[PDB]
Amino acid sequence: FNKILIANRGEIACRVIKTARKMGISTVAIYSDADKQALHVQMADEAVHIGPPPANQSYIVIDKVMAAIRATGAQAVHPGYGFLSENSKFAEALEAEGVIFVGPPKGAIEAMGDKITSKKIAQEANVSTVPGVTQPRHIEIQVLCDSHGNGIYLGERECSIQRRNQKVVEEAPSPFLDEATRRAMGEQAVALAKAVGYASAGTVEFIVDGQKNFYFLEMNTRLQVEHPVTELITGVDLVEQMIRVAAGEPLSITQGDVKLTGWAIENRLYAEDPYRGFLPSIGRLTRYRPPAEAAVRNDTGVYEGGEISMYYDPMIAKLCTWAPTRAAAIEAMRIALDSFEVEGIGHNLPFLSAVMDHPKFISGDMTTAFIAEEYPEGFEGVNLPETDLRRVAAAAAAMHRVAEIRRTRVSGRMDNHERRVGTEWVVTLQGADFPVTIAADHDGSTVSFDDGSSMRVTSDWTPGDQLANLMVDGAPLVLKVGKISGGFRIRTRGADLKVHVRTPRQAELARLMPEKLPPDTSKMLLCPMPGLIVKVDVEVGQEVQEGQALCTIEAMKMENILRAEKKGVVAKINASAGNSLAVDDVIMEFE
Amino acid sequence: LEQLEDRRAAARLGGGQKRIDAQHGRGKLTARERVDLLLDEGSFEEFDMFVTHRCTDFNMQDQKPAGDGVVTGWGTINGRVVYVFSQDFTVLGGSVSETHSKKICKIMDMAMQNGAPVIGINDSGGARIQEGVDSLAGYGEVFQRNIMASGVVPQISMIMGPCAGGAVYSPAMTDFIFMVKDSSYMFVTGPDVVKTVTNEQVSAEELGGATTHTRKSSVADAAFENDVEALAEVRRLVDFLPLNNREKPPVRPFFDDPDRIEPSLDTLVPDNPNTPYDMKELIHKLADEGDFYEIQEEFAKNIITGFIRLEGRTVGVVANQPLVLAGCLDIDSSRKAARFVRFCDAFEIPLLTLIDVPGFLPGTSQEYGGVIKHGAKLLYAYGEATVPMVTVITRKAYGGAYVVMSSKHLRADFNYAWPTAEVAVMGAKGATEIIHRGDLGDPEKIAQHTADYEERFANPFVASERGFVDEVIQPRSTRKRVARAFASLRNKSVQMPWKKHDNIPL
Ligand SMILES: *C(=O)CCCC[C@@H]1SC[C@@H]2NC(=O)N[C@@H]21
């Protein structure tokens, strides 16, 4: 146990590194070019380049890796996942050195690597299988062995809620299957384990149905991205045990010991824009502010000031929470998200918030088509219910006054004739008006609405804070604030609306203001700068999101990215790399 | 007398309830309603409410409305005195007469005698033809006043309707011109004459609409969505401005720390020199509560001019935009920043200049267009300016442009530099081809000669050895460096040679 390299990067790299060094173990890492910044680099006690940004030239190249594994002296390399975590060539080259590839044996890996083979290996293994399903629920089991015959499972995680097959939300345990059927899946899971000679930790994916009838789709010989959930109820560090065993070792705990306490939910913060058909997002992270602690865990491979390059997975973070009861964890999460601040890229934060509030997620009655059933038209935005608009109205109204009073303390005002801040306002939310009166002293503020009702706003907030932690009617309300002519842009749950806080006459007149209609768009992308086309990243008949990078013209040794005006589909292109066009020259055409 | 109350209320009706609707019909508020939203709730005191014109030609004397087309007076904005006039389009088209101007002069003359800004709300059909030369003279006294007050008391012009003919020349001379997206416009000559003389057919909106002016002509400083935000944003603007050239920028509370660090900044300048970045990111992070009131945003986009506060005080800012024209300086970017700098100086507002310019924009269009003169304007502006001047070069600072951008030779106070700065006569390439002629036929000599010029001159250190850059700092600390830099200059006092006035190129 000492100098152990990592064949991966991103959040996972940190994930392992944070464990290695927590057990006094010489950490080491690798990194491409567009990754000298990366948080894992700086987390390790060493680091070695490995070539250009693409991994098919840096992170996958076994020569590169190896050269460094010795270059820094191995002892136990870890692949994290989705890279060489399951590529035999590298699995053998390590043994051809003595570098303990912490994980599964290159055999069992190729075993469950092929469907057919796997099918059989479970059969005699007496592993349930779709003979030859009602409410399909993707429910998996986390098992861990060692090369010493022992092996046990540590509960199950339900990842039913996934879009286009890409997992979105994982939870542990599963709100469906009970104790018996759980051990059922569990006992049979681990049994299947040994049957193939699995060493480290691995996952067995089942397809439970409406009657708790479970089957078996397959086994992934590696560490699962969604493992955090398992860890927050089992009280184990799969990355820890993973090395322990990969280092000839027994299991400190037996099946009778492995207890599963309270609940855990894990969301994935993806740099994708829900509002524009989850188009990936590329760019630098201006604000990047997650929560911290009912627990709150954030596995990230990014930081503020960092950039999300086209050369990797759009995941930015895994926001996990846990608590005693499930309802609890879903709550810490809901709060958790509310405070997660991200700026500079398009992300699914609002979308996640949305499903966390989705009844079916709340009732647990979810299938594997949930995402497809409930969000058939992509993410249509979220909109608050009266008692929500109400609470928000009051808060904005309360904050607005605060700010307004400050404008009043300008130097140079008429001595006995300063501006006096009003008490009556009209908060205009989601197409809803809220005539409200404010009275505030020192503790907080008391907002009263037309119906005689009154809420009490209390807050730390002050102009400029981008996030506002208020206390309206004793209950916590976390908002993301931005300035706007007549009030602010507020964002709560999947919410994101212009909250106007005006005075009665201000409001009365604004009502006379015409309703703005966006400009018109040509279906022709004209070249605005007489330059040279560096690159076109769009194909004919491709569909583009409003604001999507189309091409890139080089101006005066400066690159300019041109982008779609409104969502649409490429009719024809008529210019390519190396081309040099003047102004107005049509670059592309849209149907 | 309740008779008074009647007369009063009669006057308040303007051209009548039917026309008021017409006005509202165009999405336009009334003269009085605009005034009502501009000034601190109930703080408006009106003057000359019963003024009537003195015309006798063309039976003009049979139509003698009260107020004669414009609402004048004073009030406060956040408690600070401000003088105002709102043209009442519903009254004889808010057409300018001898008496309509007189009313405007009364409060202009009052603004100047008491040292308070003048907000002009233009919404007029133009001169009152029946008055003849008296309408011309009417304009004259406004113009004159407009001129005498230039740089003595802030003059914010708000266009919220038509503005045609001589009229345009007044807002022309004020310090700011804001327009309302679709309901406003302004041009010296009308679309119809443009036809009969150019045979060109164009609509008023095309000819001089909010858009045309906020991004093509260089005449307006911003086009607001509608009358209500227009008014709201103007007070916002006023909250930054000093009340006159005697006092210094106003001060107010600020919930932010002068020692705030933005580590994000340390990676704002991209590694690849051909990749832009948004200069505006920096501006917001440095700006106090991230608030940045931008001027002429939609024009000469290769340069940014705006206001921000620091430690609750007003600071003007001029910075290069890589995203457009590669941050080149050009006739328009020059004219755009040049005036901003001059207004800020004329009014004791400090300047923060953020730099990353490659040089000026090449072209026959530029040279024939007179960059020699326009280009100099900005140079002239910084050369003349004596308020406190802090500068931070983020990346590119080459040649002439380098000098123009508030260089130390223009006697700026602090000349900071990020390590990614590169100040030099010209790029390594071009530099090399001039310095090493007899070496071009050896593509390895010049390939190496460049590589050396690059490694030896493209940075901020040669300039540091010279004292031209007072210091090279860590990007994250800019907010901290700049804040106290200004703090320490609050007492700055510098004298320019005596003269009636300057002769800056036009
Ligand atoms: C590279 O493509 C050739 C160099 C182009 C020169 C650039 S264009 C604008 C900059 N200012 C200037 O005078 N030269 C720079």
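In chain A, numbers come from Swiss-Prot; the residues present are 2-133, 203-363, 384-681, in order.
Yeah, the Cβs are placed from backbone N, Cα and C, and that goes for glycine too.
Feature list (source: Swiss-Prot):
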| type | residues | note |
| --- | --- | --- |
| BINDING | A:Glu275, A:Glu288 | Mn(2+) 1 binding site |
| BINDING | A:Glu288, A:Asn290 | Mg(2+) 2 binding site |
| BINDING | A:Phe348 | biotin binding site |
| DOMAIN | A:602-681 | domain 'Biotinyl-binding' |
| MUTAGEN | A:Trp515 to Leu | No effect on holoenzyme formation |
| MUTAGEN | A:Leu599 to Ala | Loss of holoenzyme formation; when associated with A-602 and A-603 |
| MUTAGEN | A:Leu602 to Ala | Loss of holoenzyme formation; when associated with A-602 and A-603 |
| MUTAGEN | A:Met603 to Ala | No effect on holoenzyme formation. Loss of holoenzyme formation; when associated with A-602 and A-603 |
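Projection of Swiss-Prot feature records onto the structure.
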residue: A:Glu275; record: Mn(2+) 1 binding site; DSSP (3 states): strand
residue: A:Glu288; record: Mn(2+) 1 binding site; DSSP (3 states): strand
residue: A:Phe348; record: biotin binding site; DSSP (3 states): coil
residue: A:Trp515; record: mutagenesis position; DSSP (3 states): strand
residue: A:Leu599; record: mutagenesis position; DSSP (3 states): helix
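Contact with chain B, taken as any Cβ pair under 8 Å, is found for none of the recorded positions A:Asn290, A:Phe348, A:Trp515. The CA atom of A:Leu599 (mutagenesis position) is located 39 Å away from the CA atom of the residue listed as 'biotin binding site'.
Taking each Cβ in turn and tallying the other Cβ atoms within 10 Å, the top scorer among the mutagenesis positions A:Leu599, A:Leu602, A:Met603 is A:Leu599. Around the Cβ of A:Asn290 (Mg(2+) 2 binding site), a 10 Å sphere holds 16 further Cβ atoms from the protein chains shown. Less than 8 angstroms from the CB of A:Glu288 (Mn(2+) 1 binding site) sit A:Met113, A:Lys116, A:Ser119, A:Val274, A:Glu275, each of them six or more residues away in the same chain. When the neighbouring Cβ atoms lying within 10 Å are counted for each of the recorded positions (A:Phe348, A:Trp515), the highest count belongs to A:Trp515.
You'll find the Cα of A:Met603 (mutagenesis position) roughly 35 Å from the Cα of A:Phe348 (biotin binding site). Cα of A:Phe348 (biotin binding site) to Cα of A:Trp515 (mutagenesis position): a span of 38 Å. A:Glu275 (Mn(2+) 1 binding site) is surrounded by 19 other CB atoms, counting those within 10 A of its CB over all protein chains shown.
The two recorded residues, A:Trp515 (mutagenesis position) and A:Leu602 (mutagenesis position), show a Cα separation of 18 Å. Across the structure, A:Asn290 (Mg(2+) 2 binding site) and A:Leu602 (mutagenesis position) are spaced 62 Å apart at their Cα atoms.
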